Amino acid sequence: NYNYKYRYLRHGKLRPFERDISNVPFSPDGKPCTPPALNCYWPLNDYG
Amino acid sequence: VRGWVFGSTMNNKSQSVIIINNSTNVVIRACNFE
């Protein structure tokens, strides 16, 4: 049952009770990707 | 003039706190977009 995901990529730590929602693909130096470009994941994964 | 817009990364990408008074009855929402 993979209806429960987690975010695992962000530029920087969170503040206390900061809430991150937005779903944009990741690149470590700004520069917005478009998958399946190389080293451009999704910012979510499944639990297992 | 009494309108207030707050958030981050506008035009349909994150939430936004808006404070607008409606005839001395202050309307405050916190989820709108552009």
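What you see of chain B is 98-131, where the numbers are those given in Swiss-Prot.
This deposition comes from electron microscopy, 3.8 Å.
Placed from the backbone N, Cα and C atoms, the Cβ positions cover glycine too.
B:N118 to S appears in Swiss-Prot as a natural variant; the accompanying note says: In strain: Isolate Shanghai LY. The Cβ neighbour count for B:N118 (variant position), using a 10 Å radius and every protein chain shown, is 12. For the recorded site, B:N118 (variant position), the DSSP three-state label reads strand.
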